[PDB]
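**Student:** Below you'll find the structure I mean.
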Amino acid sequence: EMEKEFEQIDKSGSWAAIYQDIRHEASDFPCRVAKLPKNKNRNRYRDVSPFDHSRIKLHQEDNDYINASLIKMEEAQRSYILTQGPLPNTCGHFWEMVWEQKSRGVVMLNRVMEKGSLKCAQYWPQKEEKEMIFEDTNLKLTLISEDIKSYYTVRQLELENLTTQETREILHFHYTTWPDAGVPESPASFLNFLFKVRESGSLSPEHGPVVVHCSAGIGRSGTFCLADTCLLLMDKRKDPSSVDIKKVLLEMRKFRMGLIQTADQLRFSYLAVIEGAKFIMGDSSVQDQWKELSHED
Ligand code: VO4
């Protein structure tokens, strides 16, 4: 029972030692492509790279590299693409990946400006009447509508392949009050946001993997994916005790380094999963309580 593991960890004040245990047990795979000199300007952080075995390949011939990893959780039956905040020169790469991987949703967990600095490019149009065209990858992107809440915003985007003129609708879920190296305000407001992503169809198996990013694509992105997979696994049987959150994290770091970046984020994940167990185990009323507790209006 992760409730007992949680209480035992809290009581001994062992969150930092436990978190360092995961870091030292974590997979270590080569990132040879990411480090090729020609890819220097494609990485936002020197110390954050996708493993070669799980990196997302662009379907282009010039250079197929992007800082993005496929997290394939076989037992949970869910896939995610975790990526960094697009750079001014990789916004076309980012949308090409979205197109080629057939994703329906993009979860953005950071602000463009955080802590006084630019953590991500403005890679989607802020105004309906000012579409964006990415000429390197021949893609058109239009803001179709926005639904602005108090701590997150949902956008409907139209992505057009300017070569084939096929169009796709993309849902953008922008969490705007989750600080870098930090935790959400509350389990309830994190879960409320997670379930709004789930309710959108963006995580259906009829779609390509949802794209999840923050600035580096590891810390907040890791927290979001870990909690989601844990709740899905618990959903599959109806057996909370079946879910080893630390083993799930380690399995995830087989596909991308550094997932979950502080010990308080690991502790938050437990709380989110424990609270989320109420809904998975039969209490649907808890969804509306999260929404109310979130003050999203
Ligand atoms: O932009 V993150 O530091 O939460 O990987």
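Chain A is numbered as in Swiss-Prot; shown residues: 2-298, in order.
Yeah, the Cβs are placed from backbone N, Cα and C, and that goes for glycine too.
The annotation active site, phosphocysteine intermediate is assigned in Swiss-Prot to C215. Marked as substrate binding site by Swiss-Prot: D181, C215, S216, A217, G218, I219, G220, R221, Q262. Listed in Swiss-Prot as a mutagenesis experiment, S50 to A or D is described as follows: No phosphorylation. While the structure shown retains the original residue, Swiss-Prot records the mutagenesis experiment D181 to A with this note: Substrate-trapping mutant. As a published mutagenesis entry, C215 to S appears in Swiss-Prot alongside the note: Catalytically inactive mutant; abolishes sulfhydration.
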**Student:** Relative to the Cα of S50 (mutagenesis position), which of the binding-site residues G218, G220, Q262 has the closest Cα?
**Tutor:** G218
**Student:** Neighbour count, 10 Å Cβ-Cβ cut-off, for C215 (mutagenesis position): what number do you get?
**Tutor:** 28
**Student:** If you count the other Cβ atoms within 10 Å of each Cβ, which of the binding-site residues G218, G220 comes out on top?
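**Tutor:** Buried the deepest by this measure is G218.
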**Student:** Would you mind listing, in sequence order, the residues at least six apart from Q262 (substrate binding site) in the same chain with a Cβ closer than 8 Å to its Cβ?
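**Tutor:** In sequence order, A182, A217, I219, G220, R221, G223 meet the Cβ cut-off.
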**Student:** For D181 (mutagenesis position), list the number of other Cβ atoms lying within 10 Å of its Cβ atom.
**Tutor:** 17
**Student:** Taking the center of the Cβ atoms of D181, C215, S216, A217, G218, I219, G220, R221, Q262 at the recorded substrate site, which other residues in this chain have a Cβ no more than 8 Å from that point?
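**Tutor:** What remains near the Cβ centre is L110, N111, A182, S222, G223.
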**Student:** Considering all pairs of residues in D181, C215, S216, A217, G218, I219, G220, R221, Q262, annotated in the record as contacting substrate, what is the maximal C-alpha distance expressed in whole angstrom?
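**Tutor:** Those residues reach a largest Cα separation of 12 Å.
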**Student:** Rounded to the nearest angstrom, how far is the Cα of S216 (substrate binding site) from the Cα of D181 (mutagenesis position)?
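**Tutor:** About 8 Å separates the two Cα atoms.
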